[PDB]
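Have a look at the structure below, then the notes.
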Amino acid sequence: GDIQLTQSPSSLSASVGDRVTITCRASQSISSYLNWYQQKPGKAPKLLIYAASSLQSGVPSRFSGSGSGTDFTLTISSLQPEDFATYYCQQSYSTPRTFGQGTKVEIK
Amino acid sequence: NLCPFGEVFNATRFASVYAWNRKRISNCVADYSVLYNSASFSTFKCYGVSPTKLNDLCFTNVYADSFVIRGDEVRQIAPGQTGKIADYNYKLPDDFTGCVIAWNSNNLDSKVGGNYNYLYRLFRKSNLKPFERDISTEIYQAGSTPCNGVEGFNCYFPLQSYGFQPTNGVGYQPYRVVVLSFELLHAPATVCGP
Amino acid sequence: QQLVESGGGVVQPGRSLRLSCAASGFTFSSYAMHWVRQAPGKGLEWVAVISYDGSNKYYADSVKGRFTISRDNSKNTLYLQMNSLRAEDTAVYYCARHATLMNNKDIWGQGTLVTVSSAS
């Protein structure tokens, strides 16, 4: 069958300077093949982490990924006023690819 | 004639090592003097017979092929060594004649905001045959699970970029390695110095 | 560097609408490319791949409507024809790319609305 994703929590209304851990859990053991995206609603999904443990150009280490197997972690640190948007995890293990349902970090 | 060393060595755009440019040169004359009089070149070595001797000792048909690699991996470029550029990207033969000409182009290639034009091949299911490029960008399947053209698990993408900025250290600076390779045949010495 | 899309619009159900998406800056040719879907308020749902470096086409069986995908590689463009429509597919589509642990090439189009309805 398909590979189920489990993104938890699906929203978290947050405040300035937080350290939010947006978890993406997996139904199977996926090596590291999971990503993260920035989407303000109406934008293009700006990639944040590739292979679940590596940063990206333009995106400083206020975001920080880790995890493997089933358990994957979005380590947002020192939460910035521009970082409040709708985010996503991502498998690339098998075909079909599925994405998480999204986690909207938003101002409390 | 004249051989286009002002068009090869002062050229404006070298490709990467996954698709390196090759220029068969013959029927002209060699300007081997200013090669040594250049003296802005980091790693400049030769083979076959001595570099002072090669001014007149001349060639049937030369192959001038050039590319851009990293400042650390250039020691991989040597006839009969290992490492990624000589393993899967560009292969000097077992018996080689030509010169490896290598210098830095940090003021051109590495750009602020990031240089990611350049590429290379990181994997292939065998070591590379000598002087044969590999432009086939299909997915290699390391594990047995067939990905079949699209990416997936046990399989990776073939190519990868370099990361060039002038924020790099001196070991990570881009070299515009041009390689000159020579031969001798029943054909006459069509390219020959003074 | 940049992706452009064919025009979205209101189409009656059961019909077909070819989707064009042209690249710029670097070619389509050496890479794969994807399509994804975003319904308003809904998550990003992957649709279908293209794989030019051999030739193979994979579709989501969640929305298995024979939405056909092929190329115009020499224009760095990609064509997926909207076949066997149904109204819940009314959404915005994106041209996509996945960093598969090797690259960082995830480039996304601007987004155009496909609408599946009998009421224009």
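Chain B is numbered as in Swiss-Prot; shown residues: 334-527, in order.
For this deposited structure, the header notes the method as electron microscopy, 3.9 Å.
Backbone N, Cα and C define each Cβ position, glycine as well.
If you look up Swiss-Prot, you'll see B:334-527 marked as domain 'BetaCoV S1-CTD'.
The Cβ neighbour count for B:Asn343 (mutagenesis position), using a 10 Å radius and every protein chain shown, is 8. B:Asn343 (mutagenesis position) carries neither a helix nor a strand DSSP state and counts as coil. According to Swiss-Prot, the mutagenesis experiment B:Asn343 to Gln carries this note: Reduced viral infectivity.
Shown in sequence order, B:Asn439, B:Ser443 are the residues of the chain, 6+ apart in sequence, with a C-beta less than 8 angstroms from the C-beta of B:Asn501 (mutagenesis position). Quoted from Swiss-Prot, the note on the mutagenesis of B:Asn501 to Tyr is: Increased binding affinity to human ACE2.
A mutagenesis experiment is reported in Swiss-Prot for this position, B:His519 to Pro, and the note states: Increased resistance to human covalescent sera neutralization. In this structure, B:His519 (mutagenesis position) belongs to neither helix nor strand by DSSP; it is coil. Residues within less than 8 Å, Cβ to Cβ, of B:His519 (mutagenesis position) and separated from it by at least 6 positions along the same chain comprise none.
In Swiss-Prot, a published natural variant is listed as B:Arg346 to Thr, annotated In strain: Omicron/BQ.1.1, Omicron/XBB.1.5, Omicron/EG.5.1. Sequence-distant neighbours of B:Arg346 (variant position) (same chain, 6+ apart, CB under 8 A from its CB) do not exist here.
One natural variant named in Swiss-Prot is B:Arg346 to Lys, and its note says In strain: Mu/B.1.621.
For the natural variant B:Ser371 to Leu, the note given in Swiss-Prot is In strain: Omicron/BA.1. Classification of B:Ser371 (variant position) by DSSP places it within a helix. Cβ-based neighbour count (10 Å, all protein chains) for B:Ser371 (variant position) stands at 12.
Using a 10 Å Cβ-Cβ cutoff, B:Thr376 (variant position) registers 16 neighbours. For B:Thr376 to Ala, Swiss-Prot lists a natural variant annotated as follows: In strain: Omicron/BA.2, Omicron/BA.2.12.1, Omicron/BA.4, Omicron/BA.5, Omicron/BQ.1.1, Omicron/XBB.1.5, Omicron/EG.5.1.
Here Swiss-Prot describes B:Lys417 to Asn as a natural variant; the accompanying note says: In strain: Beta/B.1.351, Omicron/BA.1, Omicron/BA.2, Omicron/BA.2.12.1, Omicron/BA.2.75, Omicron/BA.4, Omicron/BA.5, Omicron/BQ.1.1, Omicron/XBB.1.5, Omicron/EG.5.1; May enhance affinity to human ACE2 receptor. Here the Cβ of B:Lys417 (variant position) has 17 other Cβ atoms within 10 Å, regardless of which shown protein chain they belong to.
Around the Cβ of B:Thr478 (variant position), the same chain contributes B:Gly485, B:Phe486, B:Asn487, B:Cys488, each under 8 angstroms and 6 or more positions distant in sequence. For the natural variant B:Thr478 to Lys, Swiss-Prot gives this note: In strain: Delta/B.1.617.2, Omicron/BA.1, Omicron/BA.2, Omicron/BA.2.12.1, Omicron/BA.2.75, Omicron/BA.4, Omicron/BA.5, Omicron/BQ.1.1, Omicron/XBB.1.5, Omicron/EG.5.1. The structure shown keeps the original residue.
Around B:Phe486 (variant position), a 10 Å sphere centred on its CB holds 20 further CB atoms from the protein chains shown. A natural variant is reported in Swiss-Prot for this position, B:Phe486 to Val, and the note states: In strain: Omicron/BA.4, Omicron/BA.5, Omicron/BQ.1.1.
Annotation of the natural variant B:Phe486 to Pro in Swiss-Prot: In strain: Omicron/XBB.1.5, Omicron/EG.5.1. In the three-state DSSP assignment, the secondary structure recorded for B:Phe486 (variant position) is coil.
Other Cβ atoms within 10 Å of the Cβ of B:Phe490 (variant position) number 23 in total over all chains. Under natural variants, Swiss-Prot gives B:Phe490 to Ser with this note: In strain: Lambda/C.37, Omicron/BQ.1.1, Omicron/XBB.1.5, Omicron/EG.5.1.
Among the sequence features in Swiss-Prot, the natural variant B:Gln493 to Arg is noted as follows: In strain: Omicron/BA.1, Omicron/BA.2, Omicron/BA.2.12.1. Long-range Cβ neighbours of B:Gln493 (variant position) (same chain, at least 6 residues apart, Cβ-Cβ under 8 Å): B:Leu452, B:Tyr453, B:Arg454, B:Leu455.
What Swiss-Prot says about the natural variant B:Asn501 to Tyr is this: In strain: Alpha/B.1.1.7, Beta/B.1.351, Gamma/P.1, Theta/P.3, Mu/B.1.621, 19B/501Y, Omicron/BA.1, Omicron/BA.2, Omicron/BA.2.12.1, Omicron/BA.2.75, Omicron/BA.4, Omicron/BA.5, Omicron/BQ.1.1, Omicron/XBB.1.5, Omicron/EG.5.1; May enhance affinity to human ACE2 receptor. For the recorded site, B:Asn501 (mutagenesis position), the DSSP three-state label reads coil.
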### Query
Does DSSP give B:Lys417 (variant position) helix, strand or coil?
helix
### Summary
CA pair B:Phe490 (variant position) / B:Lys417 (variant position), Å rounded to integer, equals 16
### Query
Taking Cβ atoms only, which of the recorded positions B:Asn343, B:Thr376, B:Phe486, B:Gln493, B:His519 fall under 8 Å from chain A?
B:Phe486
### Query
What subset of the recorded positions B:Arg346, B:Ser371, B:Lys417, B:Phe486, B:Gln493, B:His519 has a Cβ sitting under 8 Å from a Cβ of chain C?
B:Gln493
### Task
Report, in whole Å, the straight Cα-to-Cα distance of B:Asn343 (mutagenesis position) from B:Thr376 (variant position).
17
